[PDB]
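*Asks:* One structure follows; several queries about it will come next.
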Amino acid sequence: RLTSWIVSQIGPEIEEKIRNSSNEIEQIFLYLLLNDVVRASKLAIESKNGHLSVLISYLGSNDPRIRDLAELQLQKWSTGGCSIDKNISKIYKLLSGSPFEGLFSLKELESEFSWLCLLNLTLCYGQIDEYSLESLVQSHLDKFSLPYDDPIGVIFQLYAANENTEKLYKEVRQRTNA
Amino acid sequence: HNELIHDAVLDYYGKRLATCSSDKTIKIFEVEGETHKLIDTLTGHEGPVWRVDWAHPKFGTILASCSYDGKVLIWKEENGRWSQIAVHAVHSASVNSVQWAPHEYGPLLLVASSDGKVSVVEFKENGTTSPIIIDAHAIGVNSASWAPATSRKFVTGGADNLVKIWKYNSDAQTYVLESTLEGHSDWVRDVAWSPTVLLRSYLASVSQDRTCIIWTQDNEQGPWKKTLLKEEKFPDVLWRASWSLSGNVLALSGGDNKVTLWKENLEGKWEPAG
Amino acid sequence: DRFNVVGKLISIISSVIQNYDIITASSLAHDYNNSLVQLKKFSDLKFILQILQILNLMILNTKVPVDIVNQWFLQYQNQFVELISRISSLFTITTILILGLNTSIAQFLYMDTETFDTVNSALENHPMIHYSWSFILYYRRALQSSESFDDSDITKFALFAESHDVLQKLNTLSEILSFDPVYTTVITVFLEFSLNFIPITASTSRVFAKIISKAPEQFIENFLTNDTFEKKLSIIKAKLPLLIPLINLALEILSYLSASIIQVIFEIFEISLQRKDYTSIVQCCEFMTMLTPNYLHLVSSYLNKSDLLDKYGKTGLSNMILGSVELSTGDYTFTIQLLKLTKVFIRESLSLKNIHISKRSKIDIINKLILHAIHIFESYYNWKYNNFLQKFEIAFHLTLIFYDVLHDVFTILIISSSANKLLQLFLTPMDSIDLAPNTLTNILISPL
Amino acid sequence: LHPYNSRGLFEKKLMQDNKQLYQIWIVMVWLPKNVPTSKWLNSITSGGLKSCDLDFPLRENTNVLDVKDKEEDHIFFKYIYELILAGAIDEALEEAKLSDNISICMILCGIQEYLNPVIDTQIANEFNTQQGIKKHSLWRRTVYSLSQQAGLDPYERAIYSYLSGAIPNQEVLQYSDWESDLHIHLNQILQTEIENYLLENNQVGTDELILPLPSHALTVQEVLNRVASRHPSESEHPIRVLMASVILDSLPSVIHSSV
């Protein structure tokens, strides 16, 4: 239910950039943001990339061995030559199991997209509830500051601070009057 | 147009013929004798058309067609009407060779272009063209004939003037540079490998220097040997070269219309013959 | 004999470039072992390194003739190829390190002018166009500053190095090679000119911070015998190590500095707990090793509860309040500082050192850190370094602290009352390695 | 066992509640290089490279990177074809990783079905974390598109045939004899029929393929008549005929033809 919610509300911003001109891998990444996996693979298939399409059809799922290989491959790139694509780097950020908690942190999508576009990335490719929810959304507040001024923002924040709600509730009741 | 004709090559049956020109089309004129018969005029091109070739028949008869614009149009009759079933346009410059692989080998059209490139068109499983890009000559590759069995082999003709022999290996996946030839000093026109029915191939590597240098392999494991058709500069400049399927007889027409039936005799003399 | 490598360099640097699998023969067969046909191609790569050492001290060599020194414009077209990384990488470094320093240069290659004239004609083609080339030329106009004076060309190269390819992509990589450290001697001898006349690179902020940390002969060869330049050496050093190209290219005593220098920088790290400008942390807490041997006589006070390394009055190894604030360097190499500090602890409790606090203390400072079984062991660094040169020095200082007491007696003793505390962690599988090789079954894919 | 499972417990129950398929699986399964890794240097310098990955190889030519690891995609894959009929795929993972591949080796972690303390209950205890792919059937039909990919030369793909059940692509042959046919044969007999079995247990849908699934069940004895007519070079070995008959499980019939 929760990810349906996260996905629904990033509906317009992702559909806007679907319409617009985009990298091939920028479209695969954006399809994946509205949680579409097969479609993303089929566009991988069209770029003549079969081995890639295998990688898009792990997603919806992570497992521990592909993280170590994805990490090892981003690092091969660093001590390698010049020219990289950014979105290709993003596909490996999903594969590393670690959308923000890997060797690169995505701040290109909090200047183009929302902080809600970030919360989709932890709950779907930042491990799929081998952790509890509460701790995932709390580590994700610490990383990215979820407004004290959005009302849907403060919902997240007092699911994050489930543990000792009262203190953070008094403070944000002064900061959200909507 | 049909008056500054630059190719007219038949299939292996000899019953089908395709003639191109400066017409920007491929007027299909099949052989019924010195009468030929139109079946369709294929418009798709912009600019002068250089080479066409029908397929060797074991994978249809399928007409490639290379031209100024950048384009090789795969035409095929499918239910008594034509349809350009693929496009192979990976070039910008003048495309100068199309020659199918012989039906002793499988489906491997050979495209060459003066943009620098040879392209070994790999027919996929719907007939979907996919080349591997190779270079032979880095001024431009003006020609590309196949080497059949007198694994896979061909030859390309220089705008660097070299005539590079190209031989396939399957532990490196591409055409290994077999050897490199040069007795040429202006650009190569046509590199024609002989289809002899026995161990022997001569190569009339036609040149603009007003000379044609016949490299000779007496038997295939004999080396490439420099001989000349004649040992002088010709008055005019020399055009398309062919070798027969049985006899290994040279046939070329000159600028002044030099008829050539000069086959190598005992004495090693390119000797006038029937 | 060192002058006879003349041709051996240009060969070897060419053969690692584009030039790999190359056959004239065709139709090669398949399956046997399914041979060894593959294998030998990796031997080729190993070998290319072995040759090129001599170019990392080619400033101890004679003049390189005008011929091969000419060709940098049909040998400039692979960019000097900038783990098979490092193997490739050599050629940028070697051809740069052709010019070091010792005071040797004098022309008023590097003795000749026909070199620079012939080369220059074909140029304007980057900070490899300019690295080692405009440097010999900086001296070539510095001795012309009572003569006619030419700068026109030299500035133009200076400006051009500011375009496309960066200059930093070199000074980082030098470090990142380390097969034999003659590779990391290209720096700290060439860095004098890189600030001197080139418009001041802000990003040295990053790179040179790593270089001041320790340096005992290696990086400090480049002065204190030199007088060759009149700019950026020990001509401006005789005067407190704090210009401001003074600390971008250049390196009892305790109390003569500043009550001691030790007492100063106590609280200066207690500030930092969310802070940025990582540069500070990787040059100051890593310069804790130039006084940490043989002494803990005043350090001890702070170390009891440091915000370097503590777990008895701080959460984690007091660097998960300086490891969860960042993902960058200053967590990673901070945690390496933790490990180096720790072996320097045990290293002086194998035997007494003097004016210095007690041996019993030098184990109890570790016994604070004894807190890790819980999940402090798991926290220690984030994301996986899986490149096979490092993240292997992270539990190679933890593993030897039950070899230096249960099998390493060097004072007659060693174990006395220390066993009580020791055995809280070192006498219980973790410190005896039941989970050290099991963090390393995909981080080490190697000796398997 | 029962009540609600991933795809992991389905597969266990399958093998549990028949024993002629379980033996068929055991037949096909029963019967060193030093590589420093890294790429992407030499590629940008001559021409383009432009993005680092072995998917650059697949947008165009497979000459674009280093060509002494173009070597390795033939050669170390040949070692891998001896290995898979010596059993396992995690063996083949460890050699794929020396092959200078590190994102094409993710395909051999792909072969794992979902083993989880969120959806299995007797595989929740030898694992305390998520393993495999729970889109394992869309993985199977997408690693089966590579088995036919015609940009892929046979020395890569023949193991990608085999990862989705083995079409005989001639480099899953290295012994080429009666029993080498039969392994790859029997691999496809189980690999069609697990999807069928998973259509009962509903791990096959219409979002679970890019290619329509072969839901034809395949017969053992008839594919042995294929094998028998193919190799009258192993009809001369009666022992190779004894071998056949225990996987048929028709021991009186052979023993009555040999007296």
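The numbering of chain B matches Swiss-Prot: 8-157, 170-293, in order.
Any Cβ shown, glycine's included, is placed from N, Cα and C.
According to Swiss-Prot, the protein has these features:
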{"type": "MUTAGEN", "residues": "B:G176 to R", "note": "Leads to mislocalization of NPCs and overproliferation of the nuclear and ER membranes at 34 degrees Celsius"}
{"type": "MUTAGEN", "residues": "B:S224 to K", "note": "Growth inhibited above 30 degrees Celsius"}
{"type": "MUTAGEN", "residues": "B:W262 to R", "note": "Growth inhibited above 30 degrees Celsius"}
{"type": "MUTAGEN", "residues": "B:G266 to D", "note": "Growth inhibited above 34 degrees Celsius"}
*Asks:* Rounded to a whole number, how many Å is the Cα of B:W262 (mutagenesis position) away from the Cα of B:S224 (mutagenesis position)?
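*Replies:* Computed Cα spacing between B:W262 (mutagenesis position) and B:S224 (mutagenesis position) is 12 Å.
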*Asks:* If you count Cβ atoms within 10 Å of the Cβ of B:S224 (mutagenesis position), leaving out that atom itself, what do you get?
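*Replies:* Summing over all protein chains shown, B:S224 (mutagenesis position) has 29 other Cβ atoms within 10 Å.
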*Asks:* What number of additional C-beta atoms lies within 10 angstroms of the C-beta atom of B:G266 (mutagenesis position)?
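*Replies:* A count of 11.
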*Asks:* Run through the Cβ atoms and count how many others sit within 10 Å of the one on B:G176 (mutagenesis position).
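*Replies:* Neighbour count, Cβ to Cβ under the 10 Å cut-off: 30.
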*Asks:* Quick one: of the mutagenesis positions B:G176, B:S224, B:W262, B:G266, which have a CB under 8 A from chain C's CB atoms?
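*Replies:* Listed in sequence order, the mutagenesis positions near chain C come to none.
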*Asks:* For B:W262 (mutagenesis position), what is the tally of other C-beta atoms lying within 10 angstroms of its C-beta?
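*Replies:* Its Cβ has 20 other Cβ atoms within 10 Å.
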*Asks:* How big is the Cα-to-Cα gap, in Å, between B:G176 (mutagenesis position) and B:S224 (mutagenesis position)?
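*Replies:* Here the two Cα atoms are 7 Å apart.
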